[PDB]
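Below is one structure, written out as structure tokens; the observations come after it.
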Amino acid sequence: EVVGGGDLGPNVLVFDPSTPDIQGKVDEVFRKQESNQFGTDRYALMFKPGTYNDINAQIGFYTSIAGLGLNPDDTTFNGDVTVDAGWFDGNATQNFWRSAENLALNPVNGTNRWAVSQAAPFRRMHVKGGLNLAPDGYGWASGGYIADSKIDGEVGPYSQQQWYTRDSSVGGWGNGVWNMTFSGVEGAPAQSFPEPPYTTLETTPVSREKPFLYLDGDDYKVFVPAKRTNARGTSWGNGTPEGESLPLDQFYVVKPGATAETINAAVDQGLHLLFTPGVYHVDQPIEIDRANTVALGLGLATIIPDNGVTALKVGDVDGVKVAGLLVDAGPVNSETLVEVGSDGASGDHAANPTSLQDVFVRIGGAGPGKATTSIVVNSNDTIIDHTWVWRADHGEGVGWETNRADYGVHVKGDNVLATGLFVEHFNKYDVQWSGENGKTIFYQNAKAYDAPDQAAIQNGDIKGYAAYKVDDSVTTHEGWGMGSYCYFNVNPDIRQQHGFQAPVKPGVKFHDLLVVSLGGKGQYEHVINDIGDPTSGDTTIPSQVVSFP
Ligand SMILES: OC[C@H]1O[C@@H](O[C@@H]2[C@@H](O)[C@H](O[C@@H]3[C@@H](O)[C@H](O)O[C@H](CO)[C@H]3O)O[C@H](CO)[C@H]2O)[C@H](O)[C@@H](O)[C@@H]1O
Ligand SMILES: OC[C@H]1O[C@@H](O[C@@H]2[C@@H](O)[C@H](O[C@@H]3[C@@H](O)[C@H](O)O[C@H](CO)[C@H]3O)O[C@H](CO)[C@H]2O)[C@H](O)[C@@H](O)[C@@H]1O
């Protein structure tokens, strides 16, 4: 039984420098996906190596676009790969669930616009011009994530609240609103927080670039980049990154029809997983318990666990690479949605860690969804490089009970690294860290907006549950460039005692923390523990702590 390789299904639209009506055939997708925030259509747009002209690819919901060279410059657009905000009058605060990878862009007026909020990665791009992250106007925006990219000109966030860039090069960088964090960025502005609120690290401590599909002349393969310790700048500027290249014959090609049983029997049998674009329902976890297994998603491939099961269980193995998957809770509460490693997991994976990359969790919004904890990271050395774990605040099936989700991410492994951590709206602790020697570079949280009252969120004798808690038994932890925002629109008399909670210990340190009330809808009492000013006013002024402790 199981069979690697084959055609990639209807939802992977694959273009070359000759193909007909590329513009009309990219277009059509956009007019279908532009306002389709909670529909089940999914699309991947893939471009063969060469040069494309006259192209302006507006990217809507649940649309990935990428090149199929090894290097960004192998697939060049004279034109744009664009996100803006027309559907929502210029408000970019719901521009979610889309992606761009492995392309070079020569934008038509000199500037590519990528007006995105969360879960909208921009990886391995070469922009031969500037990159604007704001919508036409300077309406609300809440991004964002760039990795492994070279922007020849200026990145211009304008009204973007916050941003994370790693292992990249920019010609310059125009402005900082609340929290612009950089690690391993050539051309980043020097560290300057509080004002302007730039958090700048010379290197990312460990990174490994996300695997991606690409052509060898005409063989579908997947490139699996070689890990980089103390990374700075791009992996591909000096051509060939170290890395090995699985052929697609060694992947099971997931489509509708596939069962959890079938997907499991493939990883078992010795195949990797390529999820083609679609929404998949499963009645038991997808379990990845072979070392070095790549599970790569296309087109915002989405897994929904039925019957309260865990969607994804990774075993206690080295080297697994989960990349490009949206895990969408079912109506029936799952105790966990994603578990990396087993409970009581104990060995190390330093040389060849497991990673989650562009893994997105949603609880609610397309109908009710519920989970107790969304991601449990048990495995030591795991890298979490871009995640958005989101209890819905809008849509259908949202409400304090209707889409209850108490806990977002629980990190129990030791030496876990999060780079680009976005977690929002959980009824209790958005992030909890119980393991040793953890490190987070960039955090973005917003609290739950629908606590019906203060009693709903009493946390023992603390008011509210921290956005980011380090259990007081930890000895060793560090974070950089971290923010928590509140919008208790339902009951704006609520108080949130702090954004962050931790031990007061020599080795449990932070850098550049902030909390923000959005329009005076509730307030924070402090930034971390009992330290830092409360928020005040209705004018959305951040309260900050530069150091801790
Ligand atoms: O021609 C190059 C030029 O393309 C620009 O893309 C624009 C879109 O910004 C725009 O999308 C509109 C909304 O953002 C706007 O506010 O209102 C309506 C309603 O939805 C939208 O059309 O639409 C036109 C065409 O549809 C696009 O060309 C890029 O932003 C820009 O960077 C680029 O230079
Ligand atoms: O609800 C949609 C979406 O909202 C996101 O949070 C937004 C905030 O992004 C937004 O913040 C505004 C700032 O961008 C702007 O600069 O300042 C004004 C104040 O003058 C801010 O309000 O505020 C809205 C609420 O009005 C928030 O909901 C969430 O991150 C996201 O999860 C959510 O889906």
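Chain A is numbered as in Swiss-Prot; shown residues: 57-605, in order.
Heads up, header says this was done by X-ray crystallography, 1.5 Å.
The backbone N, Cα and C atoms fix where each Cβ goes, and this holds for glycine too.
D449 (mutagenesis position) falls within neither a helix nor a strand when secondary structure is assigned with DSSP, and so counts as coil. Here the Cβ of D449 (mutagenesis position) has 18 other Cβ atoms within 10 Å, regardless of which shown protein chain they belong to. Per Swiss-Prot, the feature substrate binding site maps to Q174, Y194, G195, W196, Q217, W446, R447, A448, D449, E480, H481, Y505.
Neighbour list (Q174 (mutagenesis position), Cβ cut-off 8 Å, at least 6 residues apart, same chain): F152, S198, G199, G200, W444, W446, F478, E480, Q500. Swiss-Prot lists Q174 to N among its mutagenesis entries, and the accompanying note reads: 280-fold decrease in catalytic efficiency.
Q174 to A appears in Swiss-Prot as a mutagenesis experiment; the accompanying note says: 1300-fold decrease in catalytic efficiency.
Under its mutagenesis annotations, Swiss-Prot gives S198 to A the following note: 13-fold decrease in catalytic efficiency while nearly no effect on substrate affinity. Neighbour density for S198 (mutagenesis position): within 10 A of its CB lie 23 other CB atoms from the protein chains shown.
Annotation of the published mutagenesis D449 to N in Swiss-Prot: 330-fold decrease in catalytic efficiency while only 2-fold decrease in substrate affinity; the original residue is retained in the structure shown.
Listed in Swiss-Prot as a mutagenesis experiment, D449 to A is described as follows: 1200-fold decrease in catalytic efficiency.
DSSP assigns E480 (mutagenesis position) to a strand segment in the three-state reduction. Quoted from Swiss-Prot, the note on the mutagenesis of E480 to A or Q is: Loss of enzymatic activity.
The mutagenesis experiment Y505 to A is recorded by Swiss-Prot, whose note states: 150-fold decrease in catalytic efficiency. Within 10 Å of the C-beta of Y505 (mutagenesis position) we count 22 further C-beta atoms, all protein chains included. Under the three-state DSSP scheme, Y505 (mutagenesis position) falls in the coil class.
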Whole-number Å value for how far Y505 (mutagenesis position) lies from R447 (substrate binding site) (Cα to Cα): 11
Fewest other C-beta atoms within 10 angstroms, as judged across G195, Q217, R447, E480, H481, which are the recorded positions: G195
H481 (substrate binding site) and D449 (mutagenesis position), distance between Cα atoms, whole Å: 7
Largest inter-residue Cα distance among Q174, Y194, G195, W196, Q217, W446, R447, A448, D449, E480, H481, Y505 [record-listed substrate binders, Å]: 26
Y505 (mutagenesis position) and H481 (substrate binding site), distance between Cα atoms, whole Å: 7
